[PDB]
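First comes the structure, then the notes that go with it.
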Amino acid sequence: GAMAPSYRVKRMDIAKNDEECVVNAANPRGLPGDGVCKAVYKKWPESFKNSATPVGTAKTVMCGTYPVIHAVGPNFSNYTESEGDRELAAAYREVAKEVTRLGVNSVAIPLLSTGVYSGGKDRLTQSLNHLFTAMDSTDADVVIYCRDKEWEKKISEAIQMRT
Ligand SMILES: O=C(c1ccccc1F)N1CCNCC1
Ligand SMILES: [Cl-]
Ligand SMILES: [Cl-]
């Protein structure tokens, strides 16, 4: 575990992360996809061998010795708000199980079901709070990656609020 487990946020490509493993905002079919998923495919394509997994689950595939945790958040275009909320919470619980199983001291993680799976809604707070609910009992250093300056500010505020 980390000596003093922390949350941090960085605004940059998660393919350039400085952590011991990465969480992919994956699709259920293990396809290259768009956004984070496409960046992850370009950097770690070997990790997409048998990475298909259902919504609300996470499946780890090693790229060399570097673990890629493929976490499938719901696409809110297809799910009701209630069912999507449940599957988004579940995906993050599976990420915490995998991070624990792997024995890593740090993990790079995007906010699941934002961007093209958001169903056109701002889900920063919903997605971040489900991330915290799952990861707070883990002792890995968590580094959240985002692309928007205003999201960086809001994630940073949410982290600092609870310290
Ligand atoms: O997830 C969203 C989003 C999607 C649909 C509606 C509002 C939104 F803030 N982001 C905004 C652009 N940067 C990526 C994060
Ligand atoms: Cl970058
Ligand atoms: Cl973002």
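The count begins at 1 with the first shown residue.
Backbone N, Cα and C define each Cβ position, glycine as well.
In Swiss-Prot, a published mutagenesis experiment is listed as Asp13 to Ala (Swiss-Prot position 1343), annotated Partial loss of ADP-ribose 1'' phosphate phosphatase activity. Spatially close to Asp13 (mutagenesis position) yet at least six residues away along the chain are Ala39, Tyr145, judged by Cβ distances under 8 angstroms.
The ADP-D-ribose binding site annotation in Swiss-Prot covers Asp13, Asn27, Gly35, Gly115, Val116, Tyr117 and is backed by experimental evidence. DSSP classifies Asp13 (mutagenesis position) as coil under the three-state reduction.
For the mutagenesis result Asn27 to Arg or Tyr (Swiss-Prot position 1357), the note given in Swiss-Prot is Almost complete loss of mono-ADP-ribosylhydrolase activity. Within 10 Å of the C-beta of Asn27 (mutagenesis position) there are 21 other C-beta atoms, taking all protein chains into account.
One mutagenesis experiment named in Swiss-Prot is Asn27 to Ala (Swiss-Prot position 1357), and its note says Partial loss of mono-ADP-ribosylhydrolase activity; complete loss of ADP-ribose 1'' phosphate phosphatase activity. The secondary structure of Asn27 (mutagenesis position), as reduced to three states from DSSP, is coil rather than helix or strand.
A helical conformation is recorded for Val36 (mutagenesis position) in the three-state DSSP classification. One mutagenesis experiment catalogued in Swiss-Prot, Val36 to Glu or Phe (Swiss-Prot position 1366), is accompanied by this note: Almost complete loss of mono-ADP-ribosylhydrolase activity.
Record note (Swiss-Prot), mutagenesis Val36 to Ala (Swiss-Prot position 1366): Partial loss of mono-ADP-ribosylhydrolase activity. The unchanged residue is displayed. A 10 Å cutoff on Cβ-Cβ distances gives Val36 (mutagenesis position) a total of 26 other Cβ atoms nearby, all chains included.
What Swiss-Prot notes for the published mutagenesis of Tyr117 to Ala (Swiss-Prot position 1447) is this: Partial loss of mono-ADP-ribosylhydrolase activity; complete loss of ADP-ribose 1'' phosphate phosphatase activity. DSSP classifies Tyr117 (mutagenesis position) as helix under the three-state reduction. In the structure as shown, the Cβ atom of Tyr117 (mutagenesis position) sits within 10 Å of 24 other Cβ atoms.
In the structure shown, the C-beta of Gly115 has more C-beta neighbours within 10 angstroms than that of any other entry among the binding-site residues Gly35, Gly115. Among the recorded positions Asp13, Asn27, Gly35, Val36, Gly115, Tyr117, the residues whose Cβ sits under 6 Å from any atom of ligand 2 are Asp13. Checking the recorded positions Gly115, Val116, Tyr117 for a CB within less than 6 Å of any atom of ligand 1 leaves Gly115, listed in sequence order. Of the recorded residues, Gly35 (ADP-D-ribose binding site) and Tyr117 (mutagenesis position) place their C-alpha atoms 11 Å from one another.
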